[PDB]
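S.K.: One structure coming up, written as C-alpha cells, with questions to follow.
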Amino acid sequence: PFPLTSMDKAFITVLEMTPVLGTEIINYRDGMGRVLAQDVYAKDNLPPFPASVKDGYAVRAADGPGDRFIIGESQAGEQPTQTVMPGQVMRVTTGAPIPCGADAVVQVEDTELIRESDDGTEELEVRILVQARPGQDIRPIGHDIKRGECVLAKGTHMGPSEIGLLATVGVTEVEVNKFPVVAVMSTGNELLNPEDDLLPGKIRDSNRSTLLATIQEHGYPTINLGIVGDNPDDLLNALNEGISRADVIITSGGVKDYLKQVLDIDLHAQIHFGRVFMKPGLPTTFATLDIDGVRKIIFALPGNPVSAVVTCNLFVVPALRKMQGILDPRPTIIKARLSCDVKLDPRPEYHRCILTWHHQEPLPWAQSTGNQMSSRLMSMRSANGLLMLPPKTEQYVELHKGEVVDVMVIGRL
Amino acid sequence: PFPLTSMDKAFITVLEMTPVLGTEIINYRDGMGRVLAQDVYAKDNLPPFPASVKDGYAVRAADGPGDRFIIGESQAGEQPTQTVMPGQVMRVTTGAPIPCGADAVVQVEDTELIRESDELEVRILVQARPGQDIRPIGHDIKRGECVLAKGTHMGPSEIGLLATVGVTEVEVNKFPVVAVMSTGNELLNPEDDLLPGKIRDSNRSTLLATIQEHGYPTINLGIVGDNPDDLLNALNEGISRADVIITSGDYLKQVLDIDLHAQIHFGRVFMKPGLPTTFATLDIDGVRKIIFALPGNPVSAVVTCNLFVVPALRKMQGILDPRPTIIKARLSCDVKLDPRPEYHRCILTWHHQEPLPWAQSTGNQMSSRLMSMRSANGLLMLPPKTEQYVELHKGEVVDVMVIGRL
Amino acid sequence: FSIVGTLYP
Amino acid sequence: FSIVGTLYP
C-alpha cells in the first residue's frame, strides 16, 4: 500500500504542508489564545500625567528641607488646579497627579507635621526633613508607556496579561489570525452514537467525543459530522460537507480501504503518508487538498481509541497551532522520571501519563496509564503528559523505574 | 488597621473558608474540566461480543493444525450467523466478532493460503490455545464496574470513556460564577478615550481573562465609584448574581464590615507584590459567598489572583487538590532578595539538552519590559532574605508556580 | 507544601 | 528537533 514513513519525517511534513490561516479583526476581550496579526502601538502615555509613587507631599526640590505651608491635596482621578509656589507644598497620595509647582515628592515618613489649621482639622504646615532630588518619587509622563511606542509585536501569543495591556493602551479592536474550524467524523459499520443503547455486533463511538473534546480544550471551534457508514458514497458526502464547513477534517477508523480511495480518485487530494513507523498510530494517514487558493488538511486517524487520541496530540494539535499563527507550534517537551518499568518496542512508543512534581525532587514523575484495554489506572487526575519512549537498540532493550525519559505536555499541569 | 498576615497563613485561611459548591446534572459533551459528584458505572460489557485482536482466522482449537475449508468471513458491525464446524474456519478482521463455532484465532502470518477464488481453503501451521488472540466479552469493561470515581477531574479521555459506557448525563460540581469590579476615580473604560487625570482600566480585563482561561463563568460589574453608596449597590448585585466577588483598587472595608455584616479574615499580607490584599466571607441564606479585594497595581492584581483566587475557585468547583503546581527551575537573570516572599511573572522554557527549565523574569515592568511573543506561564517564587543569602544568581534553582498552559 | 521559595545550596 | 525519546544511562 503505502511506504513506511519515519516518525520525524511524518511530523515535519505535517507542519510543512499545513497552511497558516487568514486574519480577522476581533475585540480585545475575545483575544484569549489569539496570535497578533499586527503590531500594537500606544496612542497615549502611561502615565499621562506625572504621578506620585509614595504617600507624602509634592515639593519644589529647589526649596529643599524646611517648613512649608500646605496649599491643598492632590486626589487621584482629578487633575490638580493649584500651582505650588516656592515655600509651599501639596499633599499627595499614591497615584495622584503632581501639581504645576512641584518637581519632586517627599514621603510622609520623611516629614513632621508642624501646625494644623485653627479648625477644620486640616494640616496647615509641615517640616520637610530631607533634601529631595529633582524628579524623586515621581512617575513622569510616559514613564511606563510612551505614545508611539510598540507595546505588542506581531506574532505575540496573547494571554490575560496581554489583553489587559490592550485595555491599557486603548486598543479594543485588534487584527489576529483566524482560528481553525475542525470537522470530526467516525467511520465504521459497528459504531453507534453514545446516546444510543447497544445492538448486536455494535459498540459506541468514543473517538469522536474524545477528539472533539481534545480540540475544544485548545479553544478551537469544532463541527460534529457524526457517524459515517463505511461506504464511498456517504463517506464522500461527509468529506464534501467538512470541506465547505471547516478548515480541518479529522476521521477515524475504516482500515478495500475505501477512505484512501476516495481522497485520491474523487477529491484529487495529495496523500503525503499512509503509514508511520510508530506505536500506537501505524495506520495514520495525512492528506492535503487545495480548493480556490485555500488549503484544507485531512487527518485519517486509527480506529483504536487510544491510537486516535495519541496521534491527535502528536500530529493534529501542532498543525492546528501553526494554523492559528503560533510561531513555534511545536509541543513542549519536559524531562521526567518513569514511575513504572517498561519494555521497549522497535517503534517509537507513546503512552498517556500523569506528570507529578515532588517538592524534594528536581524532576517530575511520569506514571503510565497508556496500558488501556486491559488494566486502566483509575486516577482522580486527567493525563497531562504523553510519554515519549525511545525505539529499541542493540544495547538498550529495557527502561527501569526512576530512569529519565522525555514527556510531551498535553494539558494544563 | 489590620494585623500583618504571613504568606502561608493567608493561603491556608482562604482555602479553609472557601466552600465547595453544590451539584448539577450536565451532558457528557459539556463535561470538560468538571469534577464528578457521582461514581459512574458501566451498564454494558466492552466488548459486548468476543472480538479478534489480530487479522487471520477464527478456528476451533480442538481441531488443531491442518487444512480447513473457509465457510465465510465475519464483517465488523454484523454479528455472525454461521457456526464453525470441525474442519472449518472463518476469516476475521480485527474489529470483527468471533463466530459461534470458534474458540481461538490464528493470525495470517502463521497460516498459508491453499485455494483461491476462480480465499477458499487454508492450512493452519500452529496449534492454537483456547481463547488465543481474542478479546472476550467484557475484557476491557465489565458490566456494573465503576469506570470513573467521584472526584475525578474530567478531561477529553474521560469524556470519551463516558461516551463509551453510554452515560450521557452525569452529576458534577457547579462551576463558580465570578463577579469582578474595579474601584477608583481615575479609572476609565478601555473603550473610552482618556480624559485629564484619568487612565484606562486594565485590572478588570486581566482578572476576567485569567478566570476565563480556567473555564469559569464571569460577571463584569464594571467600574464602581469610590463611595459607599455606589460600592454597596455593586456588591449587592455581585452577591445576588455570583458566588465570588473580586474587586481591585478605607471605604471598601467599612461597607463589608458595617453594611454587609461580612467577616473580613485579613486585610494585609506580608508579600511582594500584594501587600494590601483583603479576603472576606459572607454567609447569606446558608450560602457562603467569598470576596477578594486585590491591590490596584496591575501586576499586584494578577499575581494575587493566581495565588489566592485561582486555588479557591478550584476547590469550589470540586477539585480535590486545588493547590497550584510548583516546579523547580533556573533563573535566567540575577535577582535580589526582599525581606518579603516575592513573586514575578515569568516564561518557562525547556531546553532539550538540559534537565531543568529556565525562568525568565518579566515582572520588571515600568522600566524595562521584555517584549516576548510568548505569554508568561509561570510565577517565580523568590524566598525571603536571610543573613547569608541576599541575592540569587543565574542558574540557581528556585520554585516556579505554573499559571497557564505551557 | 508552602507557597514560599525554597533555597538550594 | 525530534519527537522521539532520548535515553540517558
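We number chain A the same way Swiss-Prot does; the residues here are 352-606, 611-768, in that order.
Header says: X-ray crystallography, 3.6 Å.
Even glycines carry a Cβ here, placed using N, Cα and C.
Copied straight from Swiss-Prot:
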| type | residues | note |
| --- | --- | --- |
| MUTAGEN | A:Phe362 to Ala | Reduced GLRB binding |
| MUTAGEN | A:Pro745 to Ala | Loss of GLRB binding |
S.K.: Return the whole-number Å distance between the Cα positions of A:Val606 and A:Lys611, the residues flanking a gap of 4 unmodelled residues.
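M.R.: What separates the two Cα atoms is a distance of 8 Å.
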S.K.: Which residues in the same chain, at least 6 apart in sequence, have a Cβ under 8 Å from the Cβ of A:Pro745 (mutagenesis position)?
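M.R.: The answer is A:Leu699, A:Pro703, A:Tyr751, A:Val760.
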S.K.: Three-state secondary structure of A:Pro745 (mutagenesis position) from DSSP?
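M.R.: Coil, per DSSP.
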S.K.: What is the number of other Cβ atoms found within 10 Å of the Cβ of A:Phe362 (mutagenesis position)?
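M.R.: That number is 24.
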